[PDB]
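Note sheet for the following structure.
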Amino acid sequence: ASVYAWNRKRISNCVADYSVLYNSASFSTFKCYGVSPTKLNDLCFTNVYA
Amino acid sequence: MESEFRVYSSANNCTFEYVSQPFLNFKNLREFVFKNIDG
Ligand SMILES: *[C@@H]1O[C@H](CO)[C@@H](O)[C@H](O)[C@H]1NC(C)=O
(Lines of atoms letter the chains of each structure in order from A and count residues from 1; the text may use other names and numbers.)
(Lines give C-alpha, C1' and ligand atoms only; values in the text may rest on other atoms or scores of the structure.)
Protein backbone atom coordinates (compact mmCIF):
# COMPACT_ATOMS: atom_id res chain seq x y z
CA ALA A 1 0.00 0.00 0.00
CA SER A 2 0.84 3.68 -0.20
CA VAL A 3 1.99 5.39 3.00
CA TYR A 4 -1.13 7.60 3.16
CA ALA A 5 -3.33 4.49 2.94
CA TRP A 6 -1.06 2.08 4.82
CA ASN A 7 -2.39 -1.46 5.18
CA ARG A 8 -3.11 -2.64 8.72
CA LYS A 9 -3.41 -6.38 9.29
CA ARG A 10 -4.52 -7.59 12.71
CA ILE A 11 -2.72 -10.79 13.73
CA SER A 12 -4.43 -12.87 16.41
CA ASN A 13 -4.76 -16.46 17.73
CA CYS A 14 -1.65 -18.03 16.23
CA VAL A 15 2.02 -18.74 16.92
CA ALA A 16 4.41 -15.94 15.93
CA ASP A 17 7.96 -17.08 15.11
CA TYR A 18 10.09 -13.94 15.15
CA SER A 19 13.45 -15.70 14.72
CA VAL A 20 12.63 -16.46 11.07
CA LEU A 21 12.41 -12.71 10.46
CA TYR A 22 15.40 -11.76 12.62
CA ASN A 23 17.75 -14.34 11.10
CA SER A 24 16.75 -13.45 7.53
CA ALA A 25 19.40 -11.72 5.43
CA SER A 26 16.79 -9.98 3.25
CA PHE A 27 15.99 -7.13 5.67
CA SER A 28 17.99 -3.91 5.88
CA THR A 29 16.28 -2.38 8.94
CA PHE A 30 15.05 -4.42 11.92
CA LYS A 31 14.98 -1.63 14.51
CA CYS A 32 12.91 -2.61 17.55
CA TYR A 33 11.63 0.06 19.96
CA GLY A 34 10.51 -0.86 23.47
CA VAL A 35 11.45 -4.55 23.22
CA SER A 36 14.50 -6.63 22.26
CA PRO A 37 14.42 -9.19 19.41
CA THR A 38 15.82 -12.02 21.55
CA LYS A 39 12.83 -12.16 23.93
CA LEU A 40 10.18 -11.64 21.23
CA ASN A 41 10.08 -15.39 20.56
CA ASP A 42 9.36 -15.97 24.29
CA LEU A 43 6.89 -13.21 25.25
CA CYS A 44 3.19 -13.34 24.41
CA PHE A 45 0.93 -10.52 23.22
CA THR A 46 -2.81 -10.01 22.83
CA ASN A 47 -2.71 -8.71 19.24
CA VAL A 48 -0.13 -7.78 16.62
CA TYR A 49 -0.69 -4.85 14.28
CA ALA A 50 1.21 -5.21 10.99
CA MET B 1 -31.36 -25.58 2.23
CA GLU B 2 -30.03 -22.83 4.51
CA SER B 3 -30.35 -19.58 2.55
CA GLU B 4 -31.38 -16.91 5.09
CA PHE B 5 -28.99 -15.18 7.52
CA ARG B 6 -30.57 -12.21 9.36
CA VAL B 7 -28.64 -11.75 12.59
CA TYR B 8 -26.57 -8.57 12.06
CA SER B 9 -26.32 -5.46 9.92
CA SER B 10 -22.67 -4.43 10.44
CA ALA B 11 -19.24 -5.50 11.71
CA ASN B 12 -16.78 -2.65 12.32
CA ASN B 13 -13.85 -3.43 14.66
CA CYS B 14 -12.96 -7.08 15.18
CA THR B 15 -10.66 -8.25 17.97
CA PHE B 16 -10.97 -12.05 17.71
CA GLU B 17 -12.23 -14.58 15.13
CA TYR B 18 -12.25 -18.36 15.65
CA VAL B 19 -13.55 -21.02 13.24
CA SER B 20 -13.79 -24.54 14.66
CA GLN B 21 -15.26 -28.01 14.20
CA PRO B 22 -19.07 -28.26 14.62
CA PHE B 23 -20.23 -28.85 18.19
CA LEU B 24 -23.56 -30.46 17.24
CA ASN B 25 -39.87 -36.95 19.78
CA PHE B 26 -36.76 -35.09 20.90
CA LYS B 27 -33.70 -37.23 20.19
CA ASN B 28 -30.69 -35.11 21.13
CA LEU B 29 -29.94 -33.44 24.45
CA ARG B 30 -27.33 -30.69 24.34
CA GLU B 31 -25.92 -29.27 27.55
CA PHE B 32 -23.73 -26.17 27.54
CA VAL B 33 -22.09 -24.11 30.27
CA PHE B 34 -20.83 -20.61 29.46
CA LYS B 35 -18.56 -18.81 31.94
CA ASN B 36 -16.79 -15.42 31.93
CA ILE B 37 -13.91 -15.68 34.42
CA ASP B 38 -10.86 -13.33 34.24
CA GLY B 39 -11.42 -12.65 30.55
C1 LIG C 1 -14.14 1.43 15.61
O2 LIG C 1 -14.97 1.64 14.43
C3 LIG C 1 -15.27 3.03 14.16
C4 LIG C 1 -16.17 3.05 12.96
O5 LIG C 1 -16.28 1.77 12.35
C6 LIG C 1 -13.97 3.81 13.96
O7 LIG C 1 -14.27 5.18 13.75
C8 LIG C 1 -13.06 3.65 15.17
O9 LIG C 1 -11.82 4.32 14.94
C10 LIG C 1 -12.80 2.17 15.45
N11 LIG C 1 -11.98 2.01 16.64
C12 LIG C 1 -11.00 1.10 16.74
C13 LIG C 1 -10.25 1.08 18.03
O14 LIG C 1 -10.75 0.32 15.82
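Chain B residue numbers are taken from Swiss-Prot; in order, the displayed residues are 153-176, 185-199.
Recorded method for this deposit: electron microscopy, 2.8 Å.
Every residue, even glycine, has its Cβ placed from backbone N, Cα and C.
According to Swiss-Prot, the experimentally introduced change B:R190 to K is described as follows: Partial loss of biliverdin affinity. All protein chains included, B:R190 (mutagenesis position) registers 6 other Cβ atoms within 10 Å of its own Cβ.
In this chain, none of the residues that are 6 or more apart from B:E154 (variant position) has a CB less than 8 Å from its CB. Annotation of the natural variant B:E154 to K in Swiss-Prot: In strain: Kappa/B.1.617.1.
Variant annotation in Swiss-Prot: B:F157 to L, described as In strain: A23.1, Omicron/BA.2.75; the structure shown retains the original residue. Packing around B:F157 (variant position) is summarised by its Cβ count: 6 other Cβ atoms lie within 10 angstroms of its Cβ, all protein chains included.
Among the natural variants in Swiss-Prot, B:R190 to S has the note: In strain: Gamma/P.1. The residue drawn here is the original one. Following the DSSP three-state reduction, the secondary structure of B:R190 (mutagenesis position) is coil.
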| query | How long is the line from the C-alpha of B:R190 (mutagenesis position) to the C-alpha of B:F157 (variant position), rounded to the nearest angstrom? | reply | 23
